[PDB]
Structure formats: C-alpha cells, structure tokens
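Presented below is the structure to which this report refers.
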Amino acid sequence: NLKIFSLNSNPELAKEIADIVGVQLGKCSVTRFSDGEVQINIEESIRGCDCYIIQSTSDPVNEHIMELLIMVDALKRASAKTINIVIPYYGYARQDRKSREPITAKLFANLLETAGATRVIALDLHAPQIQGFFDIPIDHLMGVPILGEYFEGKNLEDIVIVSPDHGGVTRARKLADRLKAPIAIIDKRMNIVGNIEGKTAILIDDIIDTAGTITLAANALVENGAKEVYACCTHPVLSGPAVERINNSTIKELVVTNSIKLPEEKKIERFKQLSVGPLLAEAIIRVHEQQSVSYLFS
Amino acid sequence: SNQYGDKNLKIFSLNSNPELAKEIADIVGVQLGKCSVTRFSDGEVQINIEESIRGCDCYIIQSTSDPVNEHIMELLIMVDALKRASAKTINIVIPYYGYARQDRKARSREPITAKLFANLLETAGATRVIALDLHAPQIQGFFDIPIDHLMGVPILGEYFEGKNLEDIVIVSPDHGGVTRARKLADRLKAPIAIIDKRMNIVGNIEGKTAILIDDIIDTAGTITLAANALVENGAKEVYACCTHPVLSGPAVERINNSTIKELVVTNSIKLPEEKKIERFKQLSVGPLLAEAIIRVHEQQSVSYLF
Amino acid sequence: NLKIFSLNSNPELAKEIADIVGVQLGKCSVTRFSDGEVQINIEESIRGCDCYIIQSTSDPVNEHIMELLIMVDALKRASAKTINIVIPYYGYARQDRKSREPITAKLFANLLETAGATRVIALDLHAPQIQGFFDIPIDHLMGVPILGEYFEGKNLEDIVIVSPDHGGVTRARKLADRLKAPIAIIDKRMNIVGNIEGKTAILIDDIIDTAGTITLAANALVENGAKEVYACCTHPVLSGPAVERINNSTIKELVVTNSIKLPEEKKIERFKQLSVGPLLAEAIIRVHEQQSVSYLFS
Amino acid sequence: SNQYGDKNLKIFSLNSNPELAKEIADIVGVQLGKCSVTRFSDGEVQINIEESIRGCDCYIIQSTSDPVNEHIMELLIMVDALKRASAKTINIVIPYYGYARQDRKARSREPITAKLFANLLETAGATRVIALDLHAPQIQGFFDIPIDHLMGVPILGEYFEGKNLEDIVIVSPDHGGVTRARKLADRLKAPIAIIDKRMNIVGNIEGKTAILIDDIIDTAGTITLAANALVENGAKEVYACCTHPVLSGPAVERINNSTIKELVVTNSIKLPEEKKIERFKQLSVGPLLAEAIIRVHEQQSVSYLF
Amino acid sequence: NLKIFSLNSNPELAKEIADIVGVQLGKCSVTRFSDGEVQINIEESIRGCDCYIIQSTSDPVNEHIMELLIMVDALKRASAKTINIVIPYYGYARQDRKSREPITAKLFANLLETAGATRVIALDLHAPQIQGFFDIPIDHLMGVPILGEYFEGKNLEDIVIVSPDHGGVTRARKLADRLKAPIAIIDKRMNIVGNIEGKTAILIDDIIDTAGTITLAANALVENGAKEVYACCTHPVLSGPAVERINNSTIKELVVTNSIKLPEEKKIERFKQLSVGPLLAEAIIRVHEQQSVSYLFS
Amino acid sequence: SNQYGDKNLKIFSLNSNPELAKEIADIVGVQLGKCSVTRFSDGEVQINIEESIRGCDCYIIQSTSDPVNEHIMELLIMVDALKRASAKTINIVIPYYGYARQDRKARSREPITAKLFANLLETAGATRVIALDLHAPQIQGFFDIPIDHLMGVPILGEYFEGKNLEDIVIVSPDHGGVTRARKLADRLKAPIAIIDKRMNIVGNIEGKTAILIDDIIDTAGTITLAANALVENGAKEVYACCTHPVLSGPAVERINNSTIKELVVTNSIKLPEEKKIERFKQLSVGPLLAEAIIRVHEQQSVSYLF
C-alpha cells in the first residue's frame, strides 16, 4: 500500500531510502521528447495507494520542479490516495523575502499544493519560516545533528564555530551548543568578529554554492591566527568553480550530506559525505504509520 | 518606439522569443519594460524589475517552447514578481503554448499537462491570456480567467492566395487535423484530402498542387512522409505550412531532403540559427499580436481580428 | 457501505446497474413543488457512506443538472464519505470551446466540484480534453468498443466507415481500425471525400441529435454508389423531428446505446439499442474497490 | 431609451421577466444589451452576446421564478459568457430569489439550496448582487461578494396610506412573518395581530380593517384561510399583499373566491397571462430597481433607498 | 483514536462531556505570554487522530475565538486526521444580517474553515440559516426539547408561552406545541398581543444577555393580569446588570442550560440550570462512530 | 485636515493606536473616516460605518498589539464590514504585527500564528498590506496579496547620527538579530558586536559607546541584561533602541534601573500612560507611514522610501 517513486534529481538517495524501508521503487516512466517536453506515465495502478515522491529541486531546478509537478498531476488524476512529497533539498529557498523581486520559495509552495500534493517532508530549509509557506502538513527534519555528530567524534582540540555571515549565527550556535564551543562570525561589510587565535575553526552554512563566501572566510581565518579550518554544510550545491576553489583553499576537510547528487564531473580532494538516507527512510515510515516524527529531534 | 502615449502600458520579454517580443513592442510604440532575468550558476532564475510598475497593466511575451520547463518557470516567477510589486494586471501573451499535445504518448495513467499549466499560471497570478493557434480549441476551457484565442490560418491563406495557384487541394496530414485543413480550404475555395496513416490517401490529389497544413511541425516525420506519398501518387506539387515551427531533432534535414517545394511557417517560435531550411518562407505574427494587445488594453473588439 | 442513488434522467439504466452490482437503490425523495422548485430528501442515514449518483444530463438538461447538484448538496451536508458521480451522457459537451459564447462544458464541471462532488465516471465525452475540465478524479469510459463489437458480428461485406464531418474523423478511424476498414468523410462546405462505390457504409458519430446531419449524409452516400448505409452513435439525443427523419431515411439500421432514455413517444423502425449497463456497473465496482479501471480498455 | 450617457453601462434581460427588465432599462435610459438566448431542440441553452462588452459593467436582470431550474441555468451560462468575453463586472439584479424557502419540507437530510445557488453564482463569476425582499434576511450572509438588499414594504405601505383607511390592524399570516408585519405596522402606525395555525388569532381584530402581509403568496392556501378566519371573527374588512406573486397551482381561483377585498402585489415575478385575479392591484418595482442600479454603478449611497 | 480537548470557555462542560464519553481530555498547553499573546502547544502526538475541540465563543468572544483558531492551526500542522469543533454557544450569532454592518456570524464561519476545521456540532444557533453559513458539515442540536421537558414536569396550570418580541414567535411556538399551550407576544414599538389574564406565562428566548428585554416583558405581563411569570433561554450570556435585573424582577424562576459558564461573580436567586452535557457527549459519539445524529431530534 | 483633495481616499482608525492613526491622517490631509467600533456588555464588537464608502479606497490603521486577540478581531470585522459595504479596496496599515515571533516557546507541535493571521486577513477580504519592521522578513511570504514592508532603521540611525558619537559599536542582543545590527552599523559606519547568551560577548566593546538594537523590546529582560554585561566589560556607555515598544510586565522598572543611558523607540505601539521611562526618546513613524499611504494610493514608487 505504500509506493515510493523517484524522479531524476537524486536517484541514488531514492534507492538507498527504498532499500532501508523495504520497497522496490514504483514503476513510472520519465520520457523527455525531442523538443524538450517531459512526459511521466505511471506504469502500474496506484489507485488507493499512498504515494511518496523523492525529489530534490537541485540543478537544474526548473526541470526538477516541473517533472515533480507533472508527476503529482498524473498520480492525482490516477486516483492516488495521498501524494506525499519528500524533498531532501529545497531549491529557491534563498528567495524567501523581497527590491522588485519574487518570493520564489512561496511560489513553489503554492504550485505544489495546486498540483495536488498532500504533505511534504523537508530537510534543512534555508529559513524555518518557509514551513509557514505551506498550508498542507510539513514535517521539517534537521541536518545539524548529523554534521554535529561527525565533528564530536573527530578529536579536535580548541574549537570555535564560525558563521560565514550575519544570517548564519543561529545555525552556528546550534552547532556550538552541541559541541560546547564558542562562536566567531565573519563581518564582510571582511572582518573577523570573535576570538580565533590558535583555534580550530569550523565554518558552517546550510548551502555551499559557488563557495566564494566559504573559501574567502577560510583564507581570512588562517591569516588571522586559526590553527586549522574545517567547513560543512547540509546541501552541497557546488556550482561553477566551487570545487576548484575548495581544493585550493586552506579548508582541511569539507563535510556535506547527500541531499544533492555530487557533480559526476569535478572531484573534491579533502572531503567527507554523510547520508541523510537513514533519516528520511525513518521519517517516511513514521509519517506513513503515524508514529511520532518529532521523536527524531530528541 | 516611445510613440504610444499611454505610459501605463508595459511590455516585457522573457527568453523564449526576444526578437518577436521586440517587434511587437516596436509596433505598439513602447520600449520593453526594464528588468533582468539572470540565472545564477545553480540554474536558479532571478528576476528583479528595474522600474516601478505599480499600477501598470503589464504584458509578458513568452512562448513555452524548447526548453518548455525553463520557459514556464521564468514565466511563473516573472508573474510572481509583478504581482508582488503591485502591477494592476498581468497579461500573458503566449505565441506558442507548450504541452498542448495530449496524444504524444498513447498511454493510460498520464498527466494533462496543458491543464496543469493553466492552473499554475492562474495560481501565479495571471489576469488574462492571449494565445495563438492552440493545438485543440478546448484548451480555452482549461482557464477560468479570460483567454483570447488568435488564429494563424488567415495569414497563411493570404500568402498562398498571392501565389496565384491552380488546381489546389488542401491536405490534412492526419485524422485530427481535418478541421484545420477545412479552414484553409474555405479561405482558398479548394477541396480537401486526408492522409490515412494506419499510409493511404482519401481524396483526389491527382495532378494537383497540394498544400499540407498542420498546426505544429516537430520532428517533421509526419509532414515529410505525407509530402512524399503525395508526390508519388500523382500530386503535381507540394507546399507545406504550419503556425508553429518546433523543428526538433532531424526536422530540418528531413525537410531539406523532401519534395516539399516550400515550407511556410510563422515566427511564434524562435528558429534554430544553427541549421537552415532551403526552401522556406516565414510569415510574421508580430503585427497580429501587436494589434491584439492594443485592442485588449484599450477595451476594443478583438474578435474582429483573430 | 456503497449506496447507489438514481435521479430522473434514466431510472431504468440506474436500476439495471444496481441489479448487476447487487444493491437496492438508495432511499431518496425527489419532490417538485407546484411552483416548479425541486426538493431532494435523503430518506436514510448515509453518514460515512460512499454514495454514487446515476444521472445523465439529458433533456431537459437544466432540470437534470440542478437536481443532481441539489442532491450532491444534501449528501455533502448529510456527511457522506464520498460523492461519486456517474454520468452516462454529458450534456453541454458540445459547448467545449469559444464568438462571444460561454464554455458550458467547463461551467458545469466547476459547478459540480463546487457542489461537493468527489469524482466522476463518464462515458464518451464529446471531446477527450473535457477530462481536463475537472480537477477531481475522472475515469473516462469509451463506447466505440461496444458499437464496434456489434458490427464485427454482422456479416457485412465491403465496408467503409464514414465520418459525417471534419470533427469526426478520429472517431471514425478508431472504428475503422477495429473493423479493418477504410474511411471516407462528408465535406459539407456537401461532398463525399473517399471511395464509397458499392461499399456498405457505416456512418458514425458520438451524438445523434436532430439527425439532419446523419440522414443527409446517408442520402448522399446512397446517391453516390453506396450499397447500403448503417448509422450509429453512443448517445441517442434524438430531439425534434429526429425520429421521423431516420424512419424515412435510407439508413438500414440505427444502433445506439442506452446512455439516454428513449422517447417514450416516437418509435424507430430499423433500430438496435446496446446497453452500457454492464460497463458502468463494472466500472463502479472497480472504482469503489480500487481495482484497475483501465483494464476495461484492453 | 439612449439618454443615459455612459455607454459603459450595459443591461441584459434573460427570460424570467422581460417586461420588468424592459421597464428598468427604459427608466435608466439605455437599450437592452444585444444577445440571443436560444434553446436548441434538446433543451440546451445557447447564448451568444451580439456586441462587444469587453470592459463594460454589465447588469443581468433575472428572477429565478418558475421554472427556477431553467432560469438559474440561463443565468449561470450568461455569466460564464460575459466573464469569458472580458466584461469588467457582472452585476446580478434578482427581483425574486428562488429556493429562498428553507422550511418548505419539514425533513431531516435536506440541501440548503439558497446557499448552493449563492456558491454557484459566485463560481460562475458574479461580481455583486442586488436583491429584493429575500425570504430571510440572513441569506445575505450566504454570499461573500457584495449584496445590496432592497425592501418592498415602503411601496406597499405608501399605497395603503393613500387609501385613507380607518381602524387598521396588520396581520401576520404565520409565526415567521411577525417581523415583516411589524414593519408595515410601523409605516402605518397600526397595531399587529397574528394567525396561530397549529387556526386561532392572537390580537384584537374585531370590527377592524385587517391587512394581511407576507413576502410570497404561492398556492395561496395560507393567506386565503387566514383571510376567511379573519372575517368570520369579526374583522370588518380584509386586504392582502405581498412582494412576490408566485401564484402557483390553484392560487388564483382561491383568491378570487376568498373574502380578500383587494390583493396587492409587485411585478418582481411575471404574472400568469392565462388566469385573471379579479380584485387586484400591482405596484411596480421598476423605478426602485432602476434607481438601485444607477446608484450602484455611479458609486452613490443606495442605503438611502432600500 | 478519538481525542477531546478543552480550551478556556467552559472547562467544566468539557470535563462533564469527557467523563460521559469515557476519555481523559487531551494534553494541550494554553499559555498567555505577558504581552497578551496566546500560545497553544499540543503536549502529545495526535497524528492520525480525530480531534474534538470543545469551545463556546462566550465572553470574551474575541479571546475565545482566537484561541480556538490558533488551536485548530496547531492540530492541522501536527497532522490531525480530523478537526471537529464542538460549539455549545455560538457568539456573534446575532450579527447574521446587514446599515453598514458586517455579518460576523458569516465571517467566523469562513475563519473557522480557513483555519482548518473539518466539521462543527452546534447547539441552538440564533438563526437556523446560520447552518448555511458553512460549507463543511454541521450538525445542529436543539435545546428547546430540554427546556420543554422541565416545564412539562412542573405542574403549572393555565400556561401561555410568550415571545419577548417579533423575532421570537417561531421559537415560542415550538415550546407552545410541546406544552399544548397558546402563545402571546410582546410588541414593543410595549404592548401585549394575546390573552394572558390569569395565566402562568413562560417567557422564552435563545439568549438572555442584559436581561432588559426579559425583565421588562415580565413586569409588563404581571401588570396586565398574568398569575405568574417564568423565564427561560438556552444560552445564559447574562452580562452587565443582567443578574440584578433578574433578581428584582417578578420572574418566579429563571431556567438556563450550561452552554455558557455562569458568572463566578454574581448569583441568581430563583434559578435552575439544565445540562446539555449528555446531549453533546452523545452527539460526539454518534458523529465519531457514524451513527444517526438525527435520531436525537425524534 | 481636509487639504488632500481626493475625496476617494478614506482612512480609519481602530483602537490599537488612535494617536498614531490621527497623526498619519493629519499629515495626509484627510479626516478620519466616520464609524463606531463599540463593544456590547458581552464583549462582542460592533461596527457600523457612518458614511457611504462605496467605491472608495479605504485604509485601516491597526497595530495588533496588547491585547492582540481583540485588535485582530476588530480588524477582521472592520474589513468584513467594508467589503460588504462595497469599498473598492481595503488596505491594511499595520505599524506593529502581533504574533510575528515564532520562537517564543521552544516546543514541538506549535501553530504558526503569523501565517494563520495572514490567511485570516486575506479571507476577511484585505486588498493589500503596508507593514513596518516585521520580526522576520519572510513573513512577507506568508501573504499572497501585495505587501509593502517598511524599515524603521533609517529613522533610528538618523537620530544617533545627530548625537555626534565617538567610538561606537553596534551590539546585537542575541544570535537572531545580527543582520539588523549590521544595517545600523552600515548607516553609522561602525563595527558590530554580539551577546552570546548560552552570557559572553563576541567583539571588542572596550571603552566604546555601545548601541544595542533589537526589533522588539518586550519584558526587557534580554536588553537590560545585555546592557549590564556590556558596561561591566568595559563599554564606556550604552544606548538601546528598537522599533516596537511592547514593554510588557516589568519592562519599565527594568529599564529605569538599568545602565541604559537612553532608550529610543518609535510610536508603532501605544505606550503605557501608567508608567514612565526616565531616560527615553520616542521617534515618530507617522510621517513615514503617511508618505507610504500616499505613494501607494497614487501609484508612486515607495521602494524609494522604506
């Protein structure tokens, strides 16, 4: 009665999740015709079934967004009982506030409901208030505990968590609480606010895109006395020259999760990727079986 | 082209067909609204309108052609941006409506994408739509906001009329396009014939000038096979025409190597600069759409057009 | 738990369907007061029940449409679990496109959802895109296979399927595919496009209303060499002089289905009526039990 | 009657009450919008507006009287047609609101048809409504679009005042109409009395001129029984009045054979040409509705009226 | 699987109802911060549960309305299966018609649905057409039978039911039918229409607010020949000087129900309070178990 | 103040902040719309607009401050009243947005009240909103109707600039307010420092004039503790400021007894007349909001402001 489908964004994450929960991915067909149009065909009856769709809205966001919406349409029209969306990475999440700009994080939310979505399971939205962009139920999972565990196990002396900017202090502090460490912040107006002399710095962000911000912060820490610099994020967008910039940086090791598929192309030298696979598989089971999802936060 | 005199009419162009959009604006007499549609390295689209449009009637010109998904998204984001900046109205001029084909795959559990698009456009905040030659006229019923549907057949007809042709027969490429072939046949007082690919011909095409008409020419497999079977059955000559030149895949090579004397299309879809069609004529829908926007904005009768 | 109700359009079809699935029709009351107003009263508790309403929106369409909407309102307000509409004939289906006309096929759809409908089961809509007029689930049944079977069993030599016009070629061809026959079409601008000399013609349409189109086509076929003319449609609207025109025509036999009740009044001489009763009863069971409805098309 | 001077005000009439609709248009000073509401042989209604109304404020005059289902449908289809032809506004003037009776059948699992209608009208696309003497004033709450509710009592009162009557008592036909009898009693500074059919009389009606008032007179069973019991209890005389003359079934014969001296009604519902009431007076709501449409269109105070 | 919560309006009624149906009230938290804002926190997982909320929208109506809406929001966002609202007293019910006034009874209804309500159970709405203000299911319970039983048991000779005004005649008559008594009405334009000489009068209304209307009617009855005056209503709003006015009136006994909590403050001397507790507990069970609720009216 | 000359602009005040509302109206040049918001003995709110506003653009000024529930309700009822009286637009000017705090209680199963409010306002019938210093800028995303968000920081900055201060450091009271401290630091070309209460200080505050900035000062526990720890760590002096003076509970006594040299706030929330702050300065948002309403009404650029 529970059917899980995967689309093109992150097929491997979807498979890992399916193996853990114990189902074969649903029979669907995702064709792209020669003129660029996409067509999904549900290759099996899903009438009366609770359907889960696993899709990160990563590069190319607009293709991933449309195939997800078109698939929801096909399931709604094929009489699915529920259409539950599992989103490891929420694209356009940085477009969450307005000078004559759209609020794309909100537009997508409205689009998703319009298409027929029942509920959403999300992981580390750029802003916690993005939950409020929905009127359908949404269960928000956090990735900070996963990154925090890995660092807690590295036997690092003298650490200070560093927020790459003014908007990342809250996140920095959740990590500094978990690790019992002080916080410093970069104030590119690029000044270092806080004590980092001799300390092992851990730069943290939710998303690492072009990596300009992170590598620059890293270089600044090192020439201001930091013993060493580590860097982590939940979502590895890593577009453009991101990878190169990181390989040449002073960043000892970069730690990311697998919410976004890694560039087949470019390789990161000092890197560690943690899986959110178990977290999502478990959240899917509890949502479907109506157990407590919040048991997952404490 | 500044000459319009209603500073309250704004026209924006997205990336699908900037040339057509420029032509329309020029004809109307106004400069393209100022905005920037950029794509960050991660493929996300960013839009920021560069002049206040608060209280203005805005017109967005976008064909949802290859790649349809990107063009739909920038269109939706553009509308969200104008809605939030307090535009008075957000009018959508769609020269080509992507996903309008409902039969593409002959399957069971399919989506009805042309309907999903309509719902999405309305949700984004569209006030109305101006469309041209929708694949099926009942797509108008997919909207609950006003939609004005323009016909491209008169333009094509007027062109063929000017060629002074003898013994013509309008040919429908398949079963679904007989109504459309009939409209051209009426404009040209010519009989019709249809290709029954199951590849037979219903009608007398012998020693006549055949004109193949379809709404869309995509891979060109259908139209070229229909042109060849036409000639080899005695048609003296074959012209082909359509409103929307999708021309994907091998379309061009197929056309260049076929017996089609001349292919006639409109500029509702931007042509591939890459490859050239040899025997080709392109008619413009710029004046037709420009006239439509003016009558809609000023509240004049547009049915008069079409 | 499954309750089936019938309204005034086609009580006999409703009864046949109820007998096949194995239920007594629900206890409802359809009163028309002296001033013309209608009042439905559900004569039994249907709280928590999945309710099916059988109604063709045939002559008078506006009365049939309103009693259906008022009944949906009473069931919604009486806490029905689901309100499933079974529509053998969809009136106003020819009003599916716009010069300053409404798109009544779309208006009705919106009205139906507004009133509280859960889903729809339809049979041979004038246009397949009318399915897209709904946002609630709709399962579209075809009648061509039923008419096609009957002709396949008549031992007719030399046949050609004839589309009475430009808009009926697709339908004609589905019948010509099933019967392995060529197609011809009438081009009233009234010319016959295609070879019909000595052939047995079968004129096909979805709806036969005043029958002017069909009888004229039939007369034209016969004076252009056709050995004989048969005629069929799924929906027998047959209004005005329809019947007389058919009785005097050259039409050997007219074949229709029972999606619309036959005029108690006027009688057709050479005629055959096939029942969609089994098709709908079966579609109702599969929808309710969540089996595959598409198994019914192949 | 061309004299209005705001070519932007359009008024349409459907089939329920063309005479009333003509009177209103005449008074306003405009010609009835051009359209054709035809019914094909199969009973389907076809509408096609014969002049552009794009950008115009349209007023539709339709009472949903016998047969209510047909009149509702043509009204809904008319609105869909105007919405899709780009009307600026679609204003509904309903002289008589069908299905406004909620108690007709005393059952359990009933529909609330007056609410369903409101939802349907809004869904079709109505901008606002102008109504007259709704059976229950809270039906105004059934709408989420603006609704202006006009009262017919002043017109009736003004008529009775002009008769110079002595010793009058306003009689409520039943328990639900006491508030309405009270309003007339206020206009005429007269006391009230009520018929408690369980058929007793609460109040002193002895040797007085009784005036029975109701909102609707349908089969006339209630009003005639109430008039007879009135006379036989000593009332010197009995007048009867209402806003809406539904007059279905035996209504007329019952009235003609009753003791009602004179029945007074308005023209909110078209009268049966077939049968004649003998002692009868019909007051017009044409001027009242015409004045309402003008103030709504020009944005003037209409509460001033009512 | 059935969880019942109570908010601040009438905690005792909620408890009585919970005891009868056989559940402990749900674990929720209703905090009012120092600046006046309210925060509800569901202290237990209610995922997949049918939740009932017991709240009268009595003084202060706006606080009671908001805490109810905020609670519905928290349950909707915490994935409740259904959110069923039980409303013993419906505030703003007198704002049911429009000169440039709002129709607050309708606004609240729209607000309730917007917040996420599934259905409503109501008791004696000011106007029966207020049921039509909703599009979600609503089951309307009557209190007249409860007041009527109590009077039927008092051995009162010569009774006449009295409507305090023009709008209360229908209600008066339902009570006069149950008791086989004649009706009289007060016509404050303050005249007494009907025979009350020597009779025992029972003044009836739905709501007794400031009690000016009722006490004045009572005084008028007594100086016009009435042997004695009784007074009843379903909803005891009793605000301002209500209580004092009643204690000094000629009203022999005032009978009310417990749909609204009684002023802790002021005491009524000759009074009787009947409980709607059993009625609501029973309606809750039948709604939840899908039995017939209308069995409760006859 | 009658001088505006667009009889079509109406401005109403509810009970949250009548003084601010009066100031705005005065500046604009119009008299407060006429209405009565009364509360019957039972606490129900009654509203009845005393002049026709049919066709007028109406502006409602209401802060949803203590008690937020009453103020929200009168606001919602006011909108229902204007919608039903046929106002053309219903524009909401919210100087202070109650329930904008999402972290107040650190629990699991919570409501998102700021979102519920937005949905309710839209449902009531709001056309648009004008807000000032929302607690989180993404609350703008909670609305699907246009919302113009004004910033109070420039006003505060301009005041501090006029004091001619030396060696200043802008201090963020907590982790969530670093972006806001940064904006003031930009206006004053000053570095920033943050209080890491887990109560340590990140940044050099030694011998400097510290300026604490927050959006809201409620019980004042956070700001006063942050001011004290500042001084005892060597800050030469401490100023404190915020846009919204909620000042609930012991706020005032705490401030009066702290080391804050001067507390600066705006008049977005009505101050308690009861208790006085000793070292205090109140800047007005009346001119800022008045300018915003005019540009919105006349369709001028308001981003120019903020």
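Residues displayed in chain C correspond, in order, to Swiss-Prot positions 9-106, 109-199, 209-317.
According to its header, this structure was worked out by X-ray crystallography, 2.3 Å.
Note: Cβ is positioned from N, Cα and C throughout, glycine not excepted.
Note on C:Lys198 (mutagenesis position): other Cβ atoms within 10 Å of its Cβ, all shown chains, come to 12. The active site annotation in Swiss-Prot covers C:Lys198.
Summarising the annotation, Swiss-Prot assigns ADP binding site to C:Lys106, C:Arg110, C:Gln141, C:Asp149, C:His150, C:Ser311, C:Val312, C:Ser313 and lists a large-scale study or a structure entry as the type of evidence. Contacts of C:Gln141 (ADP binding site) defined by a Cβ separation under 8 A and a same-chain sequence distance of 6+ are given as C:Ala132, C:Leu135, C:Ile148, C:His150, in order along the sequence.
When secondary structure is read from DSSP and collapsed to three states, C:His136 (Mg(2+) 1 binding site) falls in the coil class. For C:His136 (Mg(2+) 1 binding site), the same-chain residues 6+ apart in sequence whose C-beta sits under 8 angstroms from its C-beta are C:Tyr98, C:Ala101, C:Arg102, C:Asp104, C:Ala115, C:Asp225, C:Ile226. What Swiss-Prot records for C:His136 is Mg(2+) 1 binding site.
Swiss-Prot lists C:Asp175 with the feature Mg(2+) 2 binding site, giving a large-scale study or a structure entry as the kind of evidence. Of all Cβ atoms in the shown protein chains, 18 besides its own fall within 10 Å of the Cβ of C:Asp175 (Mg(2+) 2 binding site). According to its DSSP assignment, C:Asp175 (Mg(2+) 2 binding site) is coil.
For the mutagenesis of C:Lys198 to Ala, Swiss-Prot gives this note: Strong decrease of the Vmax value compared to that of the wild-type. The affinity binding for ATP and Rib-5-P are slightly altered compared to the wild-type. The cooperativity of ADP binding is reduced. The structure shown keeps the original residue.
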Most distant Cα pair in Å, residues C:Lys106, C:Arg110, C:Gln141, C:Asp149, C:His150, C:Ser311, C:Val312, C:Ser313 binding ADP: 41
DSSP state at C:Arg110 (ADP binding site), helix/strand/coil: coil
Using Cα positions only, nearest of the binding-site residues to C:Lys198 (mutagenesis position) (C:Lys106, C:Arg110, C:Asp149): C:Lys106
Chain A, Cβ under 8 Å: which of the binding-site residues C:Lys106, C:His150, C:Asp175 qualify: none
Same chain, 6+ residues apart, C-beta under 8 Å of the C-beta of C:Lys106 (ADP binding site), given in sequence order: C:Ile113
Pairwise Cα distance for C:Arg110 (ADP binding site)/C:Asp175 (Mg(2+) 2 binding site) [Å, integer]: 24
End-to-end CA distance across 2 missing residues (from C:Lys106 to C:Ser109, Å): 6
C:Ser313 (ADP binding site) in three-state DSSP notation: helix
Distance between C:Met209 and C:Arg199, Cα atoms (Å), gap of 9 unmodelled residues: 6
Euclidean distance between Cα atoms of C:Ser311 (ADP binding site) and C:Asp175 (Mg(2+) 2 binding site), Å: 35
Around the Cβ of C:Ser313 (ADP binding site), the count of other Cβ atoms that are within 10 Å: 14
Candidates from C:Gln141, C:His150, C:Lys198, C:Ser311, C:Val312, C:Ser313 close to chain B, where recorded positions are judged by Cβ under 8 Å: C:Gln141, C:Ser313
Cβ atoms near C:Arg110 (ADP binding site) (within 10 Å, other residues, all chains): 21
List of residues, in chain order, with Cβ under 8 A from that of C:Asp149 (ADP binding site) and at least 6 apart: C:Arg129, C:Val130, C:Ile131, C:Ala132, C:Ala302, C:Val306, C:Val312
Fewest other C-beta atoms within 10 angstroms, as judged across C:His150, C:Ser311, C:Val312, which are the binding-site residues: C:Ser311
Residues from C:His150, C:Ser311, C:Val312 facing chain F - binding-site residues, CB under 8 A: none
Subset of recorded positions C:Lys106, C:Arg110, C:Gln141, C:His150, C:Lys198 within reach of chain D (CB-CB under 8 A): C:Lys106, C:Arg110
